[PDB]
Amino acid sequence: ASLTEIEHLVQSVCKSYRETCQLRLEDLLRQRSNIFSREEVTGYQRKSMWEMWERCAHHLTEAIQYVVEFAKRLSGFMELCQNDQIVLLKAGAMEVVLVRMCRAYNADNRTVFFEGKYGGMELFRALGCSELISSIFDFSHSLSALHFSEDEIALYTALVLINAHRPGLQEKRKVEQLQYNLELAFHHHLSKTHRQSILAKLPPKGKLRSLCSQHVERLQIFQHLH
Ligand SMILES: CCOC(=O)[C@H](C)N(C(=O)c1cccs1)c1c(C)cccc1Cl
């Protein structure tokens, strides 16, 4: 891929992201003043773990579907064999969802957009896993400090997804190639926007992976229990 071919990769990634981002950034920013009251928060805390688990499962189900659609629009993701597509989505989809959260997150008051309004982690008290919820918020807090642009989120989420170290791939070398192409594409774009300094600030890959595994473990405790 030459100059025009790396810039085309950039833009196709930004395209998929734009067409699949679920919630527009301007809407999310405009809504930051729209915050759950004390009665509404208490209304959420009083709900059973089961109903709360139900609303979160639906939220996480809807968010994951847009991520699946993001994948399917990625130049070269289709060219991968169907088996490998599945291995990537299985291991990465929820990780991308975790990253995507930072846009719906207000570091000013440590709140997140949920079901029409902004609220803190104490919204989710009834689930009984604040340590995990607080990790997710902290993760989103430290990402929100980098002020990711829409494009950087596009490229970075592509790279969360396209990872050749996912256990059980069949065409591992072809997944490696695409990954290498996106890495360069991302690095180039950062150089054109004078944003290279974020690279040293990007979390250790094992942070996401570790947080997500902990998230899936609780999710499986939930799925079996209800
Ligand atoms: C493991 C069970 O706990 C959750 O489902 C929690 C409530 N939760 C999440 O797990 C999320 C994980 C990734 C994006 S949201 C979440 C939701 C659904 C909306 C807003 C903020 C968060 Cl942190």
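Here chain A follows Swiss-Prot, giving residues 265-490 in order.
For this deposited structure, the header notes the method as X-ray crystallography, 2.3 Å.
Heads up, the Cβ atoms here are built off N, Cα and C, so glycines get one too.
Over all protein chains present, the Cβ of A327 (mutagenesis position) has 19 other Cβ atoms lying within 10 Å. Looking at Swiss-Prot, the entry for mutagenesis of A327 to F says: Completely abolishes transcriptional activity.
The 10 Å shell around the Cβ of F378 (mutagenesis position) contains 17 further Cβ atoms across the protein chains shown. Looking at Swiss-Prot, you'll find the mutagenesis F378 to Q noted as follows: Completely abolishes transcriptional activity.
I397 to N appears in Swiss-Prot as a mutagenesis experiment; the accompanying note says: Nearly abolishes transcriptional activity. Listed in sequence order, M385, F388, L391 are the same-chain residues six or more apart from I397 (mutagenesis position) with CB atoms under 8 A from its CB.
Residue pair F378 (mutagenesis position) / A327 (mutagenesis position) shows a Cα separation of 12 Å.
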